[PDB]
Amino acid sequence: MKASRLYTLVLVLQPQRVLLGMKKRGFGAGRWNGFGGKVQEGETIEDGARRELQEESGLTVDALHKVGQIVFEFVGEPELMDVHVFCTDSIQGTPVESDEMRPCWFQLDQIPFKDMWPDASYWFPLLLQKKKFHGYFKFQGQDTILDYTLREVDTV
Ligand code: NA
């Protein structure tokens, strides 16, 4: 069995639009995603998610709601990514570009799936329907899913 590392992912989902961030530099640049990163020692997962949202988007929020969990496995990487997915309760400031991520609003009939992680085509529709989910995705590289599971759950 494999060890897992904790990550967060935050979707700022409003009634007609969603905020995504384009990764600007390094490997993986060019893909839109929610905001997030590794959880740090001592902080709750929710507090790590709030911290990453502020660092990557500039938005400071008091509370998030957990909507899902996705485990990622990559061929050749023994460590799994255990990603805890949150949506914002409300926001009260403007997003800002950080040298590493460019935030952008998308209308909910223009979700940029072709420029997102392939897994998001599966779980983001559940997120839009205000459902909770558990997913697992095994990737060859960045683009190819070899195996995956997705289930709606009542409790994350
Ligand atoms: Na990040």
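Positions of Cβ are set from backbone N, Cα and C atoms, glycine also.
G36 (mutagenesis position) falls within neither a helix nor a strand when secondary structure is assigned with DSSP, and so counts as coil. According to Swiss-Prot, the feature Mg(2+) 1 binding site maps to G36, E56, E100.
Within its own chain, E55 (Mg(2+) 2 binding site) has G37, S98 as residues 6 or more apart in sequence whose C-beta sits under 8 angstroms from its own. Residues or ranges marked as Mg(2+) 2 binding site by Swiss-Prot: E52, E55.
Under DSSP, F27 (mutagenesis position) is assigned to coil, being neither helix nor strand in the three-state scheme. The C-beta environment of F27 (mutagenesis position), restricted to residues of the same chain at least 6 apart in sequence and closer than 8 Å, is empty. Quoted from Swiss-Prot, the note on mutagenesis experiment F27 to A is: Reduces 2-oxo-dATPase and 8-oxo-dGTPase activities.
Here the residue is the original one, but Swiss-Prot notes a mutagenesis experiment at this spot, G36 to R: Reduces activity by 97%. Counting every protein chain shown, the Cβ of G36 (mutagenesis position) has 23 other Cβ atoms within 10 Å.
Under mutagenesis, Swiss-Prot gives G37 to F with this note: Loss of activity.
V39 to E appears in Swiss-Prot as a mutagenesis experiment; the accompanying note says: Loss of activity. Applying an 8 A CB threshold to same-chain residues 6+ apart, the list for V39 (mutagenesis position) reads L6, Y7, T8, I45, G48, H84.
For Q40 to P, Swiss-Prot lists a mutagenesis experiment annotated as follows: Reduces activity by 97%.
The secondary structure of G42 (mutagenesis position), as reduced to three states from DSSP, is coil rather than helix or strand. Mutagenesis annotation in Swiss-Prot: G42 to I, described as Reduces activity by 60%; the structure shown retains the original residue.
Under a cutoff of 8 A between CB atoms, and with a sequence separation of 6+ in the same chain, the neighbours of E56 (mutagenesis position) are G21, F35, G36, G37, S98, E100, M101, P103. Under mutagenesis, Swiss-Prot gives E56 to A with this note: Loss of ability to prevent DNA damage. Expected to cause loss of enzyme activity.
In sequence order, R31, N33 are the residues of the chain that are 6 or more apart from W117 (mutagenesis position) and have a CB within less than 8 Å of its CB. According to Swiss-Prot, the experimentally introduced change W117 to Y is described as follows: Enhances 2-oxo-dATPase activity and greatly reduces 8-oxo-dGTPase activity.
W117 to A appears in Swiss-Prot as a mutagenesis experiment; the accompanying note says: Greatly reduces or abolishes 2-oxo-dATPase and 8-oxo-dGTPase activities.
Within 10 Å of the C-beta atom of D119 (mutagenesis position) sit 18 other C-beta atoms, taking all shown protein chains into account. One mutagenesis experiment named in Swiss-Prot is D119 to A or N, and its note says Loss of 2-oxo-dATPase activity, reduces 8-oxo-dGTPase activity.
Here the residue is the original one, while Swiss-Prot reports the published mutagenesis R151 to A with the comment Reduces 2-oxo-dATPase and 8-oxo-dGTPase activities and increases thermolability. Of all Cβ atoms in the protein chains displayed, 10 besides its own lie within 10 Å of the Cβ of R151 (mutagenesis position). DSSP assigns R151 (mutagenesis position) to a strand.
Under its mutagenesis entries, Swiss-Prot includes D154 to A with the note: Enhances 2-oxo-dATPase and 8-oxo-dGTPase activities and increases thermolability.
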For ligand 1, which among the mutagenesis positions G37, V39, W117, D119, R151, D154 have a CB under 6 Å from it?
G37
Apart from the site residues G36, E56, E100, the 8 Å Cβ neighbourhood of the Mg(2+) 1 centroid comprises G21, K23, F35, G37, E52, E55, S57, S98, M101
Going by Cα-Cα distance, pick out whichever of the recorded positions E52, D119, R151, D154 is nearest to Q40 (mutagenesis position).
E52
Could you check which of the recorded positions (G42, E52, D119) sits closest to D154 (mutagenesis position), going Cα to Cα?
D119
